[PDB]
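**Student:** Take a look at this one; I'll ask things after.
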Amino acid sequence: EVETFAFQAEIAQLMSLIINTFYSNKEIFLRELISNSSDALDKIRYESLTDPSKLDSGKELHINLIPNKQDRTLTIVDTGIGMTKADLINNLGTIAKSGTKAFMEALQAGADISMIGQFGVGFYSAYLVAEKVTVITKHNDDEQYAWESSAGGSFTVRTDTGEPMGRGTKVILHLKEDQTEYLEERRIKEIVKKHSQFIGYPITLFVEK
Ligand SMILES: O=C(c1ccco1)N1CCSCC1
């Protein structure tokens, strides 16, 4: 059972801007998603201070980067707080509405796409490099869900029947044909070193077999 939803007009407009604007500095997408992961890990770490049972679904707080040349996917996995169904459908998009509007107003004032994180909508920088983004997530208070969008103005949500995650978020980037450089180990290392050196959680770059 798959539910299809329309993006708010402002968000669909930003996604189309990100997909169709000529902008060569695409590597910043990895910084934005890792920063999103780090924030999610901060959140579950804080909550567990007053309620340690919130870590029963997983004590380890980390980030994994998993390139897959055969599927042409780059997966970013964290064990942060995860998202509920209401987060996926309602809450996060309601917040992203004002940040999207402010980000696009800034881009008219001369700002550039690499500043997207200062507006809280850095996740959409994934569509610099991906034709489709799948998000698998599990929050302690909800079941495991899959969110998915190829832009075009819509996204889907379904309960996920795949491998159970315990807790956290997995962002699967189905990469554009001309963006396979972000599946190379030395490229990913370069980008993490440049942009994410001081993230306060272990970032593990998986090697391909
Ligand atoms: O862009 C959205 C969105 C906008 C409106 C509803 O969801 N999401 C990003 C992936 S995780 C949260 C959902």
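By Swiss-Prot numbering, chain A shows 16-224, in order.
Positions of Cβ are set from backbone N, Cα and C atoms, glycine also.
Annotation of the published mutagenesis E47 to A in Swiss-Prot: Strong ATP-binding. Strong interaction with HSF1, HIF1A, ERBB2, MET, KEAP1 and RHOBTB2. No effect on interaction with TSC1; the original residue is retained in the structure shown. Record note (Swiss-Prot), mutagenesis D93 to A: Impaired ATP-binding. Strong interaction with HIF1A, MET, KEAP1 and RHOBTB2. Loss of interaction with HSF1 and ERBB2. Los of interaction with TSC1. The unchanged residue is displayed. The mutagenesis experiment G97 to D is recorded by Swiss-Prot, whose note states: Abolishes ATPase activity.
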**Student:** Name the secondary structure element type, per DSSP in three states, that contains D93 (mutagenesis position).
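**Tutor:** It is in a strand.
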**Student:** Select one residue from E47, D93: among these mutagenesis positions, choose the one with the most other Cβ atoms within 10 Å of its Cβ.
**Tutor:** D93
**Student:** Could you round the CA separation between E47 (mutagenesis position) and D93 (mutagenesis position) to a whole angstrom and send it over?
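**Tutor:** Cα of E47 (mutagenesis position) to Cα of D93 (mutagenesis position) measures 13 Å after rounding.
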**Student:** Relative to the Cβ position of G97 (mutagenesis position), how many further Cβ atoms are located within 10 Å?
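**Tutor:** Around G97 (mutagenesis position), other Cβ atoms within 10 Å: 26.
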**Student:** Where does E47 (mutagenesis position) sit in the DSSP three-state scheme?
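**Tutor:** Helix, per DSSP.
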